[PDB]
Amino acid sequence: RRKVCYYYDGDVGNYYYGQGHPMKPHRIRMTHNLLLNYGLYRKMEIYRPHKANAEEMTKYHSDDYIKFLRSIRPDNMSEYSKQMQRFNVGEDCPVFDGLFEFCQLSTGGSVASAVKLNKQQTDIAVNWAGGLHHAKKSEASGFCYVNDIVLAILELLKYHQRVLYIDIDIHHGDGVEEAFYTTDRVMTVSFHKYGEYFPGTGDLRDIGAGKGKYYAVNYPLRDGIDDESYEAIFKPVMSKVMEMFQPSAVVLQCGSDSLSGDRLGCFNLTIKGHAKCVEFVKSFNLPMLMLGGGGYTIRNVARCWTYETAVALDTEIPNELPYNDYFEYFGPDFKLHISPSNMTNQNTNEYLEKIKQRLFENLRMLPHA
Amino acid sequence: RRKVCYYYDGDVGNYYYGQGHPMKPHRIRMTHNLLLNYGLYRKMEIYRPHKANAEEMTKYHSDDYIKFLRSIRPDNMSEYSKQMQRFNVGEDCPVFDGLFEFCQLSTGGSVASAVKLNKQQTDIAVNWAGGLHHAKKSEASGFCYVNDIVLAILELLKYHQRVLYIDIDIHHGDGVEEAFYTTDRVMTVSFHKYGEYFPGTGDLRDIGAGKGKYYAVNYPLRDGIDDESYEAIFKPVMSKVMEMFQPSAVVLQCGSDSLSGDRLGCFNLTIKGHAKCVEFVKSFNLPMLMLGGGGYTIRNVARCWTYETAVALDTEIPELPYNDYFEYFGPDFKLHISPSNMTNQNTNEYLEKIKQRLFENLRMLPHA
Amino acid sequence: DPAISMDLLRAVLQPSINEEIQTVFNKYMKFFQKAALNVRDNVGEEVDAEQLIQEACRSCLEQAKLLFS
Amino acid sequence: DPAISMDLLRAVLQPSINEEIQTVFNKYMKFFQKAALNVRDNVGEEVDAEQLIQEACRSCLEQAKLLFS
Amino acid sequence: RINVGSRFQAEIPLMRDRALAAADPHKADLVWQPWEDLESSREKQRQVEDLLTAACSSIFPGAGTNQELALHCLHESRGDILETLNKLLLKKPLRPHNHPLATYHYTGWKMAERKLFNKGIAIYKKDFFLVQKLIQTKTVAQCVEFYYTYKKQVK
Amino acid sequence: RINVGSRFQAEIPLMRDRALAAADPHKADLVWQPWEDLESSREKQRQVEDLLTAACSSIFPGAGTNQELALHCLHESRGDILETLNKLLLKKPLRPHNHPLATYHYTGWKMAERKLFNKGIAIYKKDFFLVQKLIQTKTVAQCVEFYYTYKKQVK
Ligand SMILES: O=P(O)(O)O[C@H]1[C@H](OP(=O)(O)O)[C@@H](OP(=O)(O)O)[C@H](OP(=O)(O)O)[C@@H](OP(=O)(O)O)[C@H]1OP(=O)(O)O
Ligand SMILES: O=P(O)(O)O[C@H]1[C@H](OP(=O)(O)O)[C@@H](OP(=O)(O)O)[C@H](OP(=O)(O)O)[C@@H](OP(=O)(O)O)[C@H]1OP(=O)(O)O
Ligand SMILES: [K+]
Ligand SMILES: [K+]
Ligand SMILES: [K+]
Ligand SMILES: [K+]
Ligand SMILES: [Zn+2]
Ligand SMILES: [Zn+2]
């Protein structure tokens, strides 16, 4: 059967950003205990990621932006007031001790998982630590600092024929779109909230340029999407894509902020719905690369990723929880699977057929016979 | 401590003499089981005796008397009627199959025990199979056929300075007396019933001849002797004897027919009384040789010999374990027993008679 | 509980010790085999021979408890 | 009661097997000795180190009976 | 929106690169391996579960350590159970293993320093810099670890 | 009374005869030896008693054999217990031991020959010669052995 690889380090859980900030990377720690407590450790490889050096960082960002990260300290926060506003560092990207060292691990994690796929002896890998895509060349943005997803992809591009990227995250993956906007071998799909939402882009016309037309797709949506509503739009396109795009490598960003009970999100998803997606992708039997990303309800996040981790093994794991340290945090139900909120779907059936009726034959413009 | 040797064979228990005869050598078999069941096997050597040949038999008896034993059979009993009466073979010595083979073992037993004492590396030996003394050169007598006791002694005489013989048996040891009647190095003591009793001898004047005066002693008695009555006559003489005779080897014929409940005997003895004797003899620490002999109440016989066997080890033995012959041991099923109600018929003056007479008679002998 | 933690250690070491125990009885099983046959031969066929062997083996371990009483 | 013969067959053999059993547990006693102290380190001193060792060693024998049940 | 200068940095992709001397002898360090030749036969799977909760019992702590200390050690043998107890019984497994370094990586106390917590946090309540300043031995990383563990001690 | 001719036969006694090449390499055959270095310490004495009654139980008979068959065999080893069970488990201990001969010495049947007993003894009652005559395979020695053993069968 299919061999699987998983990555984790322990020092991530101690980092802290600042007062009232929603992102808190302690979430990754709780997930790691669940994989072991459920006995899934028998069926996967664990790896320790080492620190990422400035070498691979310079491959996308400037070497002077990096030297600023070494010279900053929270006690000397005042001297660099002009530069701090210049690079968007502030309320959405506060400064704290060990800020760089936090990103060294998330960068090292996905870049490491890149290679064992380049080794071309296995299909599946996972890293819930990464999934940071909002970063740019000379500025942080949207709580992210480094666009490590691209840095991991560059190792894949050297070896792999065509790489399909996906972004289920309720936030739009604008950063990744910027780097593959005029190249055909990379397709960039992204399902996201649109209309008064960060980063405020992702319209239908965001299509490409030069030869890049019909190679960087979007499919925006509004709040209240149901698990069953998701079904009528994900499956039909993908089946149309595989003979069309002819992929050789998938990169599935499992942005779990799209689940119910979110501080930020306003979707109507559960664990079964988002996990229903991956069973269809696994059906195609191709090299995958799962990643995490956003997520600010720490309680339901680990419930989702632990399930998706088992599904890559096509193994069942029953409903319920064993003795562990973080047991009480798992709601008053103490059950893995959950229920949604009471929100209905606000998207009309005609609103579904819009891009569907329009875009499927638009793709038929491409060459194939 | 003192090492001990014991002898036994198993084929003796199958022999049978004839109708209504009192001697039945199955008695030896029951004794053998008791030594093992009591755990005494840990403390002694067992030996198998082999068949005794005519060689050592010819050393005392005639070689033609022996050839008659080979030619006799119960089916051809009639042809030898003249010879049978001539050698006293008859009502008191019936004929039966395996008659010679029975004596081969009893002869082989004591003659074998003779040697390990001649080896001069141990003191004590036992053979309850022997103890036949009434036999003569050319005739059986008193239920016995071979005087194996003498045949065993001849090996001892070659090696041992002086041999003291004793005969507690209610029958008198006339056969042994006949062979040591004019020699000083062998003393022959014998306590026995006297007055209308087989063999009808054993008076006071039976003393010796030539130099043999005061070297073949007797001390006859009458019925009803008690265990305590025995005490006043056995101990005092022996203490007087040891410095006088200077023995080097004892031969204690433990004739157990002297016990109560006997078909023949009329004594008033128990197991403790006859066993009280040997503790005094063991006190002297000298080479011993215990033998059996008479006995026709098979029930009490094994109770006596098993006790005396333990006393040579100066060991205590307490009642009976599980065994095959358990039910034969009376309704009490207890080792020790009680006597009959008979009193002593011997007067205190009757005790002092030989005592007042004989102790200074012995002082005639040379010592200073 | 203190005694429970020892019992969780017990489950770890049971198969290793149980293997050596099975090696021990195999040396002495030969005495048990003929013993069960002859008893059934003398008493009668009705007695199940193999059950008797199992009964004695469990009894042998009961007395070994005295080492650590 | 044919099993009486078997109980006496056992008494002949029990003192011999108890030599080999003592040899076995001596191998694993190194696991128990320092471990029991560490239990008495995290908990108070009131518990006797020797008693728990005697408790589990008897407990191990009971489970081995399944092979010969 | 679409900044041409911040697009990419000359990725130079080939998409075949057959045997380009693949990287990661160091970026990823294997610390756990399956074994299913003897173990996973629905006969010995439970044998490891009884071991697992055995660690979460009356045995030594290193810093507060229920089971995670033991799982990294089983990979050391790759097929055994009892060999771990040899080194687990040892005085420390933390000290004699310095090259692997995982012994310190798992989880990442005095009454005096604990006294300064209720004196430290219960006054200023949102400082997070005087917290490490007045408790000098501990870092803000360590000082945060007790906050998540303290949540059970109320109930 | 005192027959001079039947007194003695030239005993020729010396009473010293120091080392006259002592006899009995054959008249007496040792079949049992103490052992008190390890056995008799009030610790292993009972060990032999449990063996003893073990023979008197559900084990093979040779001719009807409770315990005596086993004691002569322990002397064969002189210090052991288990070595006897090796040869006791053997098909016969009677046959393969022919030089020692003790196997036949311990104790010394068909329904047909048993039928002739009640037909033999119950008529003539005091013959003891027709007893062996009409039961030809058995001797008068063997025919007497059943008489003592039969006494229990009434009660
Ligand atoms: O008061 P509750 O209803 O139990 O909710 C609180 C609260 O969340 P909300 O403010 O969204 O209600 C906390 O937020 P702050 O009070 O810190 O602003 C949050 O803390 P974080 O936002 O820092 O996660 C905490 O979560 P936790 O318990 O994980 O610290 C969470 O409590 P619950 O998790 O029990 O809902
Ligand atoms: O009838 P019991 O009370 O059982 O006693 C008899 C009886 O002995 P008593 O006559 O002294 O009572 C026999 O004697 P007789 O009938 O032959 O005169 C005797 O036979 P022996 O005298 O020939 O020995 C026989 O003994 P055994 O059974 O050994 O033949 C013995 O029976 P117990 O031995 O059972 O007492
Ligand atoms: K998206
Ligand atoms: K593109
Ligand atoms: K006499
Ligand atoms: K004389
Ligand atoms: Zn997101
Ligand atoms: Zn007599």
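Note that chain B carries Swiss-Prot numbering, so the residues on display, from first to last, are 8-325, 327-376.
Yeah, the Cβs are placed from backbone N, Cα and C, and that goes for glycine too.
DSSP assigns B:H141 (mutagenesis position) to coil in the three-state reduction, placing it in neither a helix nor a strand. Residue environment of B:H141 (mutagenesis position) contains 25 other Cβ atoms, counted within 10 Å of its Cβ in all protein chains. The active site annotation in Swiss-Prot covers B:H141.
According to Swiss-Prot, the 1D-myo-inositol 1,4,5,6-tetrakisphosphate binding site annotation covers B:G27, B:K31, B:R270, on the basis of similarity to another entry. Of all Cβ atoms in the protein chains displayed, 7 besides its own lie within 10 Å of the Cβ of B:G27 (1D-myo-inositol 1,4,5,6-tetrakisphosphate binding site).
In the shown protein chains, 22 other C-beta atoms lie within 10 A of the C-beta of B:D264 (Zn(2+) binding site). DSSP assigns B:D264 (Zn(2+) binding site) to a helix. Residues or ranges marked as Zn(2+) binding site in Swiss-Prot: B:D176, B:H178, B:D264.
A mutagenesis experiment is reported in Swiss-Prot for this position, B:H141 to A, and the note states: Abolishes histone deacetylase and decrotonylase activities.
Among the mutagenesis entries in Swiss-Prot is B:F287 to Y, noted as: Abolishes interaction with CHFR; when associated with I-297. Around the Cβ of B:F287 (mutagenesis position), the same chain contributes B:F241, B:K242, B:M245, each under 8 angstroms and 6 or more positions distant in sequence.
DSSP assigns B:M297 (mutagenesis position) to a strand segment in the three-state reduction. Here Swiss-Prot describes B:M297 to I as a published mutagenesis experiment; the accompanying note says: Abolishes interaction with CHFR; when associated with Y-287.
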Within 10 Å of each Cβ, count the other Cβ atoms and name the one among the binding-site residues B:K31, B:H178, B:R270 with the highest count. B:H178
For B:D176 (Zn(2+) binding site), which residues of its chain lie six or more apart in sequence with Cβ-Cβ distance below 8 Å? B:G138, B:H140, B:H199, B:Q260, B:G262, B:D264, B:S265, B:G300, B:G301
Which state, by DSSP, holds B:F287 (mutagenesis position): helix, strand or coil? helix
If you count the other CB atoms within 10 A of the CB of B:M297 (mutagenesis position), including all protein chains displayed, you should get 26
Rounded to a whole number, how many Å is the Cα of B:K31 (1D-myo-inositol 1,4,5,6-tetrakisphosphate binding site) away from the Cα of B:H141 (mutagenesis position)? 17
Spatially speaking, which of the recorded positions B:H141, B:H178, B:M297 is closest to B:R270 (1D-myo-inositol 1,4,5,6-tetrakisphosphate binding site)? Use C-alpha to C-alpha, please. B:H178
CB < 6 Å to ligand 5, subset of recorded positions B:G27, B:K31, B:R270, B:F287, B:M297, seq order -> none
How many Å separate the Cα atoms of B:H178 (Zn(2+) binding site) and B:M297 (mutagenesis position)? 17
Using C-alpha atoms only, work out the spacing between B:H141 (mutagenesis position) and B:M297 (mutagenesis position) and round it to an integer in Å. 18
Using C-alpha atoms only, work out the spacing between B:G27 (1D-myo-inositol 1,4,5,6-tetrakisphosphate binding site) and B:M297 (mutagenesis position) and round it to an integer in Å. 29
Check the recorded positions B:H178, B:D264, B:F287 for any whose Cβ is under 6 angstroms from an atom of ligand 8, and report them in sequence order. B:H178, B:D264
